[PDB]
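Enquirer: One structure follows; several queries about it will come next.
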Number of protein chains: 2
Amino acid sequence: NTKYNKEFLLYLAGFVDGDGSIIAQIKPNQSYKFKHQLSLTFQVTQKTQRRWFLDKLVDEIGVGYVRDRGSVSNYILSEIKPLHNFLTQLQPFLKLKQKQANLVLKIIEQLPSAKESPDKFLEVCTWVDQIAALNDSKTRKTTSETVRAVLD
Amino acid sequence: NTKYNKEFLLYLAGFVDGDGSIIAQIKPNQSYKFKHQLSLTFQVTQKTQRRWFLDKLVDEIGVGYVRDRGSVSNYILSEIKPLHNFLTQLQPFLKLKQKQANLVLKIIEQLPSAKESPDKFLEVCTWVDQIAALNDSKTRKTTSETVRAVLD
DNA sequence: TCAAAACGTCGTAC
DNA sequence: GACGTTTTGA
DNA sequence: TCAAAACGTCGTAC
DNA sequence: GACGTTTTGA
Ligand SMILES: [Mg+2]
Ligand SMILES: [Mg+2]
Ligand SMILES: [Mg+2]
Ligand code: NA
């Protein structure tokens, strides 16, 4: 796992606290044992005319990709291992999004265990609730309650 | 002149590039010799529920203030001397807003001479045009062209 | 006559 | 910014 | 059954 | 985020 430079992390942390997102999702999906996917995403959003900025992020992070949705574009990192490595290093410098970052870390490390028991899986969905609670969440639909209602 | 930590400036630069604004305005105002005020503003916006972040900033920058504006709040720095001192030190770390930062500095250093001649005043106004051209400017009204007419 | 503050509005870029 | 639904390709 | 990508919309918080 | 109009107080 690559070691990121501190100056880079410091600036990136600031910019993430401003225009980034640390996202956790429970995605209803019939092909999973517990009928839901656990989905983590690190994202940085910027007007497409400045997507060169996001393209640099890819070079500097060395992983992830940029997707253009129209007037706006996103840097995206969803790969679990690279995500853990990156957040572990960024986390210390976050001020607005530190708890979310850490909750993500906690979730990733427990995934293996969440696969085993419906209970441990339900607990983990709770951590996702905390992430969403900390964020400026407005259009969320699938929660730990949703999972509890399905595991029956 | 108060001298800021690099760790501080690096994180703040990222956050500014994200959620900050470097604003230059020509404010129509009859009480001025050229019938407009030159206004410089450094601004950071954030949901009012995260005020404390902005309030911390005031302590850390040691100058400026926070204004709650309903559901959103703002850190503001308008005083010219601290603004020059702060921007001079922040500028090396901005990626998105570095050019307007340098333009603000130039304007500040020229203000005195700009008050002497309408021609120099006009030129300075063209630099504020440049700052607005760099920003995601959408509702601008007063430009150097409008100053130009008035001085006629 | 000026620097600075007070207060308000708009259209996205998050 | 922070979600959503559905598809891919193991 | 899964990790990850593809693709889309909502409601502000810039 | 990035403007706008109007007021304060030396
Ligand atoms: Mg923000
Ligand atoms: Mg931004
Ligand atoms: Mg923003
Ligand atoms: Na904006």
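Chain B residue numbers are taken from Swiss-Prot; in order, the displayed residues are 2-153.
Just so you know, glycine gets a Cβ as well, placed from its N, Cα and C.
As annotated in Swiss-Prot:
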BINDING   B:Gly19, B:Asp20  Mg(2+) 1 binding site
MUTAGEN   B:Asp20 to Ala, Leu or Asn  Loss of catalytic activity. Reduced affinity for DNA
BINDING   B:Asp20  Mg(2+) 2 binding site
MUTAGEN   B:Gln26 to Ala or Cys  Alters the specificity of the endonuclease
MUTAGEN   B:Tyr33 to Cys, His or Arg  Alters the specificity of the endonuclease
MUTAGEN   B:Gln44 to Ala, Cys, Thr, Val or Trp  Alters the specificity of the endonuclease
MUTAGEN   B:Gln47 to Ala, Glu or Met  Loss of catalytic activity
MUTAGEN   B:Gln47 to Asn  Strongly reduced affinity for DNA. No effect on catalytic activity
MUTAGEN   B:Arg68 to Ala  Loss of activity
MUTAGEN   B:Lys98 to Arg  Strongly reduced affinity for DNA. No effect on catalytic activity
MUTAGEN   B:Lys98 to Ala  Strongly reduced affinity for DNA. Increased catalytic activity
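Any idea what these are sitting next to in the structure?
Expert: In the shown protein chains, 18 other C-beta atoms lie within 10 A of the C-beta of B:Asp20 (mutagenesis position).
Secondary structure at B:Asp20 (mutagenesis position), as computed by DSSP, is helix.
Within the same chain, residues at least 6 positions away in sequence whose Cβ sits under 8 Å from that of B:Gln26 (mutagenesis position) are B:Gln38, B:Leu39, B:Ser40, B:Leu41, B:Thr42, B:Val129, B:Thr143.
Listed in sequence order, there are no same-chain residues at least 6 apart in sequence whose CB falls under 8 Å from the CB of B:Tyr33 (mutagenesis position). DSSP classifies B:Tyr33 (mutagenesis position) as coil under the three-state reduction.
DSSP assigns B:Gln44 (mutagenesis position) to a strand in the three-state reduction. All chains included, 17 other C-beta atoms sit within 10 angstroms of the C-beta of B:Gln44 (mutagenesis position).
Listed in sequence order, the residues of the same chain lying 6 or more apart from B:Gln47 (mutagenesis position) and placing their CB within less than 8 Å of its CB are B:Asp20, B:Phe54, B:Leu55, B:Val73, B:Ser74, B:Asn75.
Other Cβ atoms within 10 Å of the Cβ of B:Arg68 (mutagenesis position) number 11 in total over all chains.
Under DSSP, B:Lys98 (mutagenesis position) is assigned to coil, being neither helix nor strand in the three-state scheme.
Sequence-distant neighbours of B:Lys98 (mutagenesis position) (same chain, 6+ residues apart, CB-CB distance under 8 A): B:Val17, B:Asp18, B:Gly21, B:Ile23, B:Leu135.
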Enquirer: Hey, what's the Cβ neighbour count for B:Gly19 (Mg(2+) 1 binding site) at 10 Å?
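Expert: 20, counting other Cβ atoms within 10 Å of B:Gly19 (Mg(2+) 1 binding site).
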Enquirer: Near ligand 2, which of the recorded positions B:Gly19, B:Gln44, B:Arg68 have CB less than 6 Å from any of its atoms?
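Expert: The ones that qualify, in sequence order, are B:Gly19.
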Enquirer: Would you mind listing, in sequence order, any of the recorded positions B:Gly19, B:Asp20, B:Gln26, B:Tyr33, B:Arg68, B:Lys98 that have a CB less than 8 A from a CB of chain A?
Expert: B:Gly19, B:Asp20
Enquirer: Can you list which of these mutagenesis positions (B:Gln26, B:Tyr33, B:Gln44, B:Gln47, B:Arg68) have a Cβ closer than 6 Å to ligand 3?
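Expert: List returned for ligand 3: none.
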